[PDB]
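*Asks:* Below is one structure. I have some questions about it.
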Amino acid sequence: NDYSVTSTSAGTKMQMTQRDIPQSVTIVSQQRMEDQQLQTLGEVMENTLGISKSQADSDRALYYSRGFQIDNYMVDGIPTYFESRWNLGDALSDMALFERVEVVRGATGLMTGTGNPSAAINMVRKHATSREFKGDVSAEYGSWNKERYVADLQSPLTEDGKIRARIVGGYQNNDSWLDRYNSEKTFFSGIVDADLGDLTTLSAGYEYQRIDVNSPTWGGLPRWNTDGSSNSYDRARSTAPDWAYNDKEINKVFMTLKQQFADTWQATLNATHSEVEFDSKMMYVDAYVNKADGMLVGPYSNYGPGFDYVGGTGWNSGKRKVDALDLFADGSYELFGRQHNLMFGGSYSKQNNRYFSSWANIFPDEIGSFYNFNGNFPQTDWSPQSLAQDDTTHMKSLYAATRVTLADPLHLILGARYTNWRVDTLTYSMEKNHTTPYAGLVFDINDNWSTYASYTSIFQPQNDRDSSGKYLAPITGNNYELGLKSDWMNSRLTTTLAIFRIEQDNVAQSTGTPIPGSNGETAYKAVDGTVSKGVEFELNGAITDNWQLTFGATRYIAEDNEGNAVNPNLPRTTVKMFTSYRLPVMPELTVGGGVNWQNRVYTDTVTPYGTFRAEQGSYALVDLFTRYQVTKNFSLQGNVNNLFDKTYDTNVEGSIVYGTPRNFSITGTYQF
Ligand SMILES: CCCCCCCCO[C@@H]1O[C@H](CO)[C@@H](O)[C@H](O)[C@H]1O
Ligand SMILES: CCCCCCCCO[C@@H]1O[C@H](CO)[C@@H](O)[C@H](O)[C@H]1O
Ligand SMILES: CCCCCCCCO[C@@H]1O[C@H](CO)[C@@H](O)[C@H](O)[C@H]1O
Ligand SMILES: CCCCCCCCO[C@@H]1O[C@H](CO)[C@@H](O)[C@H](O)[C@H]1O
Ligand SMILES: CCCCCCCCO[C@@H]1O[C@H](CO)[C@@H](O)[C@H](O)[C@H]1O
């Protein structure tokens, strides 16, 4: 029921309160997710301070933090990596399966081997913890024929309550503001928690998710006319044909073993085998519009006659396999007459991604005037799919970190992760070894206020070679941070103020000279990359016993080596707040809502006719909720999203993608 979650293992791999973490940490609680109906990982991230989204199409969105892209999401500290163009729906993961989401902003190289200096996102699974049959079931009806049904049930399976089990299952069907769009999803997670004898705990489970989308969009609506004037469409407008579909199926097995070897020492072994399979047939439009006739003009027609295509069709299928295990120990040691905490462990991960494609380009004659276009396009007589990609990544790490007690109110965190990383591709192989250091310092001024200072890093390997022919050294994302954290009411209310600087280094830059003794391979030089700098402030917790409020604000600057704004489509200033208020005179009633505000964003498009700049001015989005506790078991929740019905663009960096219009939702819940 509390917005503030007391402790976390996030950032350092050591169990502590947020105050003791010398990094910017945000934790999204179960209650916040229930109040605002954050049902997907994507919805959690877009309502999280310092995280922004870019929606390429109806089901594909990418998430950014501090000017950089998040390239992996994790489940119980196990990460799964992805490429921008191969979106396996990881942000569509159903939240009903997870207790909470831990967000760490900056360089998270101690938690994971590779990545960008953006953010680590960790989804924590629901566990069977009650010693009594407990659960809840719910039915939700909303706008665009949405129906959502969820059951969460748990119980011990033995008289002593040593063996316990929890099952979460659900189904959702809905349409959209988009013409012909339909999504159907099934989700299910099962877990068995058994306390083996004394000092041993074992967890084992299975996760299944399936999302089938009909008429999903690919790309956006033509933003530009040949004369430079911009275009506007009804938010219901879709380029998705009736034969278009995207279907994905997720199957995972996972086990966690915890052993208490001695007083103050515990060993943990987390393992997972994950698989996702997808099949899709879709069509996209990517062109300018000739205002007089409505005819489309290709953005690459300058290259010649075979390059004037205005869209495409594609039949894409594939499979991702993840076999990963994390083994670590945490305990105490005494040096210089004082107790200090020590964490050490290892990681192994094997990730394979195999894709099949069949595709064709679309020319202006094939589609006709865009003014009469509504997905009414003939399906391609698909040729046989061919192996488009087959990649295997082996990531192996050894990591150690100690929290040193310099004095009672002063702690120094010193860590390092060494990583052996390898990729095997159809065209090449690359192996890289890197040591990522962690240095932090936390000073407790008094019982409620603390200051911190930290140096954190992460590395990103790159498929670029120098004049010698050797692969270029990986990109390092270095985060320098100073801040102030407060804790009140035994961590029930917390505040954080962070000032950061990110230096992305060893970024490949073309020399404009080919590699001697190669077939035109371009030679690259390692140079300083993106520099990002900003401030974050968040207040999270209970103001009073019946008033829970989360309030955040950020402002940052991100620029490349040249000095140009990196991703100008993402807001530099944002304010995200959400609140819950239970009436002291009527405690059966809880009211609330929230406001997400962002400043102006833009994107320049260099075309043949000149430079066209996309604009999206300042806007807020308002959500409201109310919950009435009818009986000790039954409650009714009503939610309104985008109350002022703001028309806004979620894809300023490309073709027009509209954001969610005003939507309503009624939910009945039976708890016990
Ligand atoms: C959609 C789910 C509706 C659940 C309605 C549950 C009604 C519970 O009903 C109770 O169940 C108990 C045993 O479980 C019995 O011991 C009680 O006598 C009975 O009143
Ligand atoms: C052992 C602990 C060492 C921690 C080193 C952290 C140094 C902080 O680094 C500083 O952070 C500022 C951002 O607030 C930047 O403006 C400064 O340029 C940067 O030097
Ligand atoms: C007590 C203050 C300690 C450092 C926190 C303030 C850091 C704010 O950031 C500062 O912004 C300035 C320009 O606005 C730059 O000149 C500084 O390099 C940069 O550190
Ligand atoms: C001392 C505690 C912080 C004081 C309030 C925050 C003011 C931070 O100052 C801001 O920091 C940014 C990041 O370095 C700079 O880019 C901005 O120019 C500067 O205004
Ligand atoms: C798939 C739908 C599952 C419905 C499960 C209903 C479980 C009811 O469970 C019962 O609920 C009663 C209160 O309603 C309590 O008296 C009992 O503790 C509990 O056993």
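Using the numbering of Swiss-Prot, the residues shown for chain A are 58-729, in order.
In case you wondered, yes, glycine gets a Cβ from its N, Cα and C as well.
The domain 'TBDR plug' feature in Swiss-Prot is assigned to 74-183; the stated evidence is sequence analysis. Marked as Fe(III)-coprogen binding site by Swiss-Prot on the basis of experimental evidence: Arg117, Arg142, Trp275, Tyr357, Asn373, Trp416. Among the mutagenesis entries in Swiss-Prot is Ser141 to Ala, noted as: Minor effect on growth, no effect on growth, and no effect on growth on solid agar with Fe-coprogen, Fe-rhodotorulic acid, and ferrioxamine B as the sole iron source, respectively; when associated with deletion of fhuA, fecA, cirA, fepA and fiu. In Swiss-Prot, the entry for mutagenesis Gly163 to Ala, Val, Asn, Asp or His states: Impaired transport and growth. The structure shown retains the original residue. The domain 'TBDR beta-barrel' annotation in Swiss-Prot covers 189-729, and the record cites sequence analysis as its basis. What Swiss-Prot says about the mutagenesis result for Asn303 to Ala is this: Minor effect on growth, minor effect on growth, and reduced growth on solid agar with Fe-coprogen, Fe-rhodotorulic acid, and ferrioxamine B as the sole iron source, respectively; when associated with deletion of fhuA, fecA, cirA, fepA and fiu. While the structure shown retains the original residue, Swiss-Prot records the mutagenesis experiment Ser337 to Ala with this note: Minor effect on growth, minor effect on growth, and no growth on solid agar with Fe-coprogen, Fe-rhodotorulic acid, and ferrioxamine B as the sole iron source, respectively; when associated with deletion of fhuA, fecA, cirA, fepA and fiu. According to Swiss-Prot, the mutagenesis experiment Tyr341 to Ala carries the annotation: Minor effect on growth, reduced growth, and no growth on solid agar with Fe-coprogen, Fe-rhodotorulic acid, and ferrioxamine B as the sole iron source, respectively; when associated with deletion of fhuA, fecA, cirA, fepA and fiu. Record note (Swiss-Prot) on the mutagenesis of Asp343 to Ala: Minor effect on growth, minor effect on growth, and no growth on solid agar with Fe-coprogen, Fe-rhodotorulic acid, and ferrioxamine B as the sole iron source, respectively; when associated with deletion of fhuA, fecA, cirA, fepA and fiu. For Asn373 to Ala, Swiss-Prot lists a mutagenesis experiment annotated as follows: Minor effect on growth, significantly reduced growth, and significantly increased growth on solid agar with Fe-coprogen, Fe-rhodotorulic acid, and ferrioxamine B as the sole iron source, respectively; when associated with deletion of fhuA, fecA, cirA, fepA and fiu.
Could you tell me the structural context for the features on the list?
*Replies:* Close to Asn373 (mutagenesis position) in the fold, though at least 6 residues off in sequence, lie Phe335, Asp336, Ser337, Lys338, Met339, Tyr412, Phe413, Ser414, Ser415, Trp416, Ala445, each with a CB less than 8 Å from its CB.
Remark: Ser141 (mutagenesis position) has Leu119, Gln126 as non-local neighbours, by Cβ distance under 8 Å and separation of at least 6 in sequence.
Long-range Cβ contacts of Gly163 (mutagenesis position) within its own chain (separation 6+, distance under 8 Å): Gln80, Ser81, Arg123, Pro174, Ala176, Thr513, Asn536, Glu538, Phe557, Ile559.
Classification of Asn303 (mutagenesis position) by DSSP places it within a strand. For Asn303 (mutagenesis position), the Cβ neighbour count at a 10 Å cut-off comes to 26, with all displayed protein chains included.
When Cβ atoms from all protein chains are considered, those within 10 Å of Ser337 (mutagenesis position) total 18, not counting its own.
The Cβ neighbour count for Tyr341 (mutagenesis position), using a 10 Å radius and every protein chain shown, is 20.
The Cβ of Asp343 (mutagenesis position) has 20 neighbouring Cβ atoms from other residues within 10 Å, across all protein chains displayed.
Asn373 (mutagenesis position) falls within a strand when secondary structure is assigned with DSSP.
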*Asks:* Counting all other Cβ atoms within 10 Å across every protein chain shown, which of the binding-site residues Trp275, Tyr357, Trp416 scores highest?
*Replies:* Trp275
*Asks:* How do the residues of the domain 'TBDR plug' (74-183) split into helix, strand and coil according to DSSP?
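*Replies:* Counting residues per DSSP class in the domain 'TBDR plug' (74-183), I get 22 helix, 48 strand, 40 coil.
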*Asks:* How big is the Cα-to-Cα gap, in Å, between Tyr341 (mutagenesis position) and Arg142 (Fe(III)-coprogen binding site)?
*Replies:* 14
*Asks:* To the nearest whole angstrom, what is the C-alpha distance linking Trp275 (Fe(III)-coprogen binding site) and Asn303 (mutagenesis position)?
*Replies:* 10
*Asks:* Relative to the Cβ position of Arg142 (Fe(III)-coprogen binding site), how many further Cβ atoms are located within 10 Å?
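*Replies:* The Cβ of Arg142 (Fe(III)-coprogen binding site) has 9 Cβ neighbours within 10 Å.
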*Asks:* What is the nearest of the recorded positions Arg117, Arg142, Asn303, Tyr357 to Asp343 (mutagenesis position), using the Cα of each?
*Replies:* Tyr357
*Asks:* At the level of the C-alpha atoms, what whole-angstrom distance separates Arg142 (Fe(III)-coprogen binding site) and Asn303 (mutagenesis position)?
*Replies:* 14
*Asks:* How long is the line from the C-alpha of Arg117 (Fe(III)-coprogen binding site) to the C-alpha of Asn303 (mutagenesis position), rounded to the nearest angstrom?
*Replies:* 11
*Asks:* Please report how many Å separate the Cα atom of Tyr357 (Fe(III)-coprogen binding site) from that of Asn303 (mutagenesis position), as a whole number.
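*Replies:* A Cα-Cα distance of 27 Å.
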